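Written below as C-alpha cells is the structure these notes are about.
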Amino acid sequence: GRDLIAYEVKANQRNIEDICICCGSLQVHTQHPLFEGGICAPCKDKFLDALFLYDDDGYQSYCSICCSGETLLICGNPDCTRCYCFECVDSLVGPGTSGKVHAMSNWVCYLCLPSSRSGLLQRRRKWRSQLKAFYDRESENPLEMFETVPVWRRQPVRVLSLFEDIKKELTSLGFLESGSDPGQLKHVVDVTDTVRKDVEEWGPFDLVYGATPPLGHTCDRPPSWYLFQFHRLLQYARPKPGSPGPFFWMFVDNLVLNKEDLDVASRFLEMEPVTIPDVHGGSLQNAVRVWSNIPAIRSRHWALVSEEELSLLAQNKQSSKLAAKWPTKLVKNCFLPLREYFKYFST
Amino acid sequence: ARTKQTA
Ligand SMILES: [Zn+2]
Ligand SMILES: [Zn+2]
Ligand SMILES: [Zn+2]
C-alpha cells in the first residue's frame, strides 16, 4: 500500500499518523517511534522482533523504519549504525530518492541531519525516548530497557572485568581509546578479599563483565565460586539508586558449570542462559552460555543446540593439551548494541 | 550510499 500512502496524505488529506508508514495500511495500532506516522499490528510485532539486531559487519540488520530484510542504504556517519530500506525511502521521502541516495557518496540518514523533514518522513521531536517508551508499553514481558543516547552526549565507557580481560575485544569493537593509561578498564583476578568500599573507590562503572575460567583449568576454584563472587561484586559496582541508568553487566560460561551448579547461577542472575555456538559447517567446535542485561541477547539463541551434544563436546576438550584460549569471538558482537549508548572511537 | 543485506 506504500504507493498509495503519499496520495492519501495529499489527497484524502489524512494525517500520516493514520497510515502505517511501514506497510501503508489504515488499521493502525499505536504511532510509530522514530518517524512521524502510525503502525499496524502485524508490522509492529516485527518492529519489536528486531530492535537491536546487528550483524558481523557492525551495522543494524533491518530497515530503521520498516524492518525489511531487503537491501539497505547505510548511513555515512560513523556514529550511526542505522540502515534504510530502498522502498521505504522512495515511498515516503519522494519518488526516485533511493536512486539519488545510492548515488551520493557522503550520506547522513534521517535520524542524523539538521532539517527535521524530508518529503513525508518526519523525525519525531526527541524520539530516542519515545522509542524505549514504545518498547515498554508495547511488548508483552518488557525487560530492562534503557533510553538510548544522542551522539553528542556519549561519554566513554567505564568497564570492570572479573577473572577475564576484555580490553582486547572492546578495543577492537571501538569502545576504548588508544591511550592505555586512563584506560577506563579495570581488571582484577583475585577479589576474595575485596569489599564494597574498594569497588566504589575503583571509580564508578558502566559495564561489569566477568566469566568462569575455561576447560584448560589453570586455576583451582570451584566454578560455582566465580558465579558467586561475580554476583556480590556487581551489587557493589551498581549505582546509587535512582541514578540515570546506563548500566550493563554480563557473565559468561565456557561449559564449565554442570547442570546443578548452573540451575543455581540462573537463579542468582535472574535469567535463563543463552547458549551461543561456533559453527564450522555442520560440525560444532565450541559453545558458550551467557547472562546479561544488554539489549536483546535473548534473540541470538540457537535452540538448534541440544544438551546431550555439549555434554560430549566437553569430552573431546578435556582429552588434549589445548590452550586456555578464551572463546572471545562468541560474544564480541553481543556488545554491539552498546555502540548506541557510549562513545565510539574511529580507527 | 553504501549497501548491505543480511540473513
Ligand atoms: Zn503496517
Ligand atoms: Zn545516521
Ligand atoms: Zn524500509
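The numbering of chain A matches Swiss-Prot: 34-380, in order.
A Cβ is built for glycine as well, from the same backbone N, Cα and C atoms used for every other residue.
Noted in Swiss-Prot for the protein shown:
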DOMAIN    A:41-173  domain 'ADD'
MUTAGEN   A:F261 to A  Loss of binding to DNMT3A
For the domain 'ADD' (A:41-173), residues assigned helix / strand / coil by DSSP: 41 helix, 18 strand, 74 coil
Structural state of A:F261 (mutagenesis position), classified by DSSP into three states: helix
